[PDB]
Amino acid sequence: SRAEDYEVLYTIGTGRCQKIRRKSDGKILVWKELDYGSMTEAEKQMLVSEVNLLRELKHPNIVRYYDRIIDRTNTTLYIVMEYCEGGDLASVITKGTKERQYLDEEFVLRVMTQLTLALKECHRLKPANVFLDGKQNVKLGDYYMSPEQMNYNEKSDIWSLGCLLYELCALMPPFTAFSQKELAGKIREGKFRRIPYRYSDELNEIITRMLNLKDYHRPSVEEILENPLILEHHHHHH
Ligand SMILES: */C=C/c1nc(Nc2ccc(CC(N)=O)cc2)nc2[nH]cnc12
């Protein structure tokens, strides 16, 4: 439970990750260095509540949180968590664009199913906040603004997931604009292209239903799962 117990392999993204290996067993994890040196007792309570909340969630489709470490000599809190060895989804989109190949509908279904399960757990979000493990399994972790969020309910997450899945299919968000007001206009207009014709009408139908303007028209977390399109192997397999 100390920064001296871990070795640093390299930095992933500057808080700043590092990817760490624990000398005891040799386990690969990551930590994020958040330096509170410039924070008063005000930030302490909120940050500790955030830590309490994050270290409590135990779900396969969410990046697991493990330990907390303090090195007062550095005033940098290390937050430890699992290392999704497959990277984030934004990198998958980047690789798809750079090789002129579309992602397999089965993979889009995987992401849809596992992220819907993760959202259901959170009730009981960009391609960069979504990682993959070695089994190509989807983990959630810390353009997509919803109609209501810009005139905040559970269906707003449905909308965000619909935008994510659309971007996975089409390799670009459903609403492309240069200015923010132009984006809000394209959204309130509530119109977008169909996902590539390589994808079934059913995938497009579920994704479109997520992107309805009226929140009460988007599918609940369960209506998404009740869909004949979602099979077993789209689920997280250890
Ligand atoms: C701290 C970031 C982080 N990284 C991983 N694995 C991984 C992520 C991204 C990439 C490509 C990139 N961003 O350059 C490769 C590997 N897993 C994590 N889990 C929690 N935080 C991370």
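These residue numbers are counts, starting from 1, taken along the chain as shown.
The deposited model was determined using X-ray crystallography, 3.0 Å.
Note: Cβ is positioned from N, Cα and C throughout, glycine not excepted.
What Swiss-Prot notes for the published mutagenesis of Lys32 to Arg (Swiss-Prot position 37) is this: Loss of kinase activity and of ability to activate NEK11. Loss of phosphorylation of CCDC102B. For the mutagenesis of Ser200 to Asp (Swiss-Prot position 241), Swiss-Prot gives this note: Loss of kinase activity. The structure shown keeps the original residue. Per Swiss-Prot, mutagenesis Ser200 to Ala (Swiss-Prot position 241) is noted as: Loss of kinase activity.
Annotation note: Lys32 (mutagenesis position) sits in a strand segment as assigned by DSSP. Where the chain is interrupted between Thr14 and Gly15, 3 residues are left out of the deposited model, and the two C-alpha atoms stand 6 angstrom apart. Looking at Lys32 (mutagenesis position) and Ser200 (mutagenesis position), their Cα atoms lie 40 Å from each other. The Cβ of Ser200 (mutagenesis position) lies under 8 Å from the Cβ of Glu105, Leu229, each of which sits 6+ residues away along the same chain. Around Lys32 (mutagenesis position), taking its Cβ as the centre, 18 other Cβ atoms fall within 10 Å, counting all chains.
12 residues between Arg124 and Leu125 have no modelled coordinates; the flanking Cα atoms are 17 Å apart. A coil conformation is recorded for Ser200 (mutagenesis position) in the three-state DSSP classification, outside any helix or strand. Chain break remark: 3 residues absent between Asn151 and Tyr152, end-to-end distance 10 Å (Cα atoms, rounded to whole Å).
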